[PDB]
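S.K.: The structure under discussion is supplied below as structure tokens; questions concerning it will follow.
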Amino acid sequence: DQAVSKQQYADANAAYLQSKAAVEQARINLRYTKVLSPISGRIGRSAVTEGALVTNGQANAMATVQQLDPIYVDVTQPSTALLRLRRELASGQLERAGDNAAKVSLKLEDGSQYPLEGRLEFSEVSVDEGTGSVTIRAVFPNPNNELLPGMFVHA
Amino acid sequence: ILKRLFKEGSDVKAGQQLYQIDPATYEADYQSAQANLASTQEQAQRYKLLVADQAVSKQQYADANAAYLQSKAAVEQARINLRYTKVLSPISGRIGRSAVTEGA
Amino acid sequence: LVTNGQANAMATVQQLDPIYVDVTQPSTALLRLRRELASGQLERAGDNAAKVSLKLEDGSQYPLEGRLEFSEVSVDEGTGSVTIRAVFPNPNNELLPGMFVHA
């Protein structure tokens, strides 16, 4: 029935929403204290136990959560091998594979072939200064806990 | 990092968004800034309608228009912080692996 | 002088009535054990497989047994060995943290 201005209602509603956003931004921190796990997977060991002082933006990780249904396999090819491939694929003495070219199979730490046969993507474009090696990424399926991240496989 | 949004090893465009950093506090800051902009926008429209018949001072209109442009600049700062998350690729070229996976 | 959250600590308060043990086994022996238990040629115990017993750095055995815990899923790049865990109770202070221990 217009006993107060429309503009005073707009200013008071702005104060309402501008304090509701402050409640949201102060509730974000209470959600940060109960440290939610950022991703699902198998957690390792707790690096800090209870009682240790913990600071903001800490460089030291408190726990490590990793999941491995696929596993990235980082494989380093020397650049002279890629360069002789580029010299031999241009001539007719080595034809490109095509439909079967993506499949890679890895040799495990006991000389036994891994039963599944994954695929590669992004042969990298930056070599390193020291050993002159292009790293090549390959993705492998991993149903059981057979491969572990940090092994030394061949491919 | 919530999730990464680029195929690793493709020609990413200039301005194609790569990641999505958790925008919760920045969405809160943008909602606060937009809530201030709504009221000062509306008051500047009212004094715009009132100066034509001189029912308000010209100086009170200049004060309302200054508060309105300050609040538009504050919403631009909040929008720039909301654009820095969901980080855009600054140039266009071949992209390698992600040294920071999603979750870190 | 003391500042707000520096590198060094002013004291170390530590509780030792249970004691964790960080046993490291290599990845090839873990892989051989996993293949041998997956195949039919080795049977795993159900109840006695959780028990772990020490052997201290003088050769004298430790009288109380202790329950096993997890193994990590990430073998580290340097030493090439996964790490295990165990919990050993000590009412008296026979075991103290930092000592070299077999299991």
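Here Swiss-Prot sets the residue numbers for chain B, with the shown residues being 74-177 in order.
Using N, Cα and C of the backbone, Cβ positions are placed for all residues, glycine too.
Dumping what Swiss-Prot says about this protein:
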MUTAGEN   B:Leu123 to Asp  Abolishes complex formation and thereby abolishes drug resistance
MUTAGEN   B:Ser130 to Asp  Abolishes complex formation and thereby decreases drug resistance
MUTAGEN   B:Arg170 to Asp  Abolishes complex formation and thereby decreases drug resistance
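On this model, are these features tucked inside or out on the surface, and what's nearby?
M.R.: If you take the C-beta of B:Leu123 (mutagenesis position) and look for same-chain residues 6 or more apart in sequence within under 8 angstroms, you find B:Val129, B:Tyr134. According to DSSP, B:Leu123 (mutagenesis position) is assigned to a helical segment.
DSSP assigns B:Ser130 (mutagenesis position) to coil, not to a helix or a strand. Non-local neighbourhood of B:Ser130 (mutagenesis position): empty, since no residue in the same chain at least six residues away has a C-beta under 8 Å from its C-beta.
Reduced to three states, the DSSP call for B:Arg170 (mutagenesis position) is coil. B:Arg170 (mutagenesis position) is surrounded by 14 other CB atoms, counting those within 10 A of its CB over all protein chains shown.
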S.K.: Going through the mutagenesis positions B:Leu123, B:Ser130, B:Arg170 in order, which have a C-beta under 8 angstroms from some C-beta of chain A?
M.R.: B:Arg170
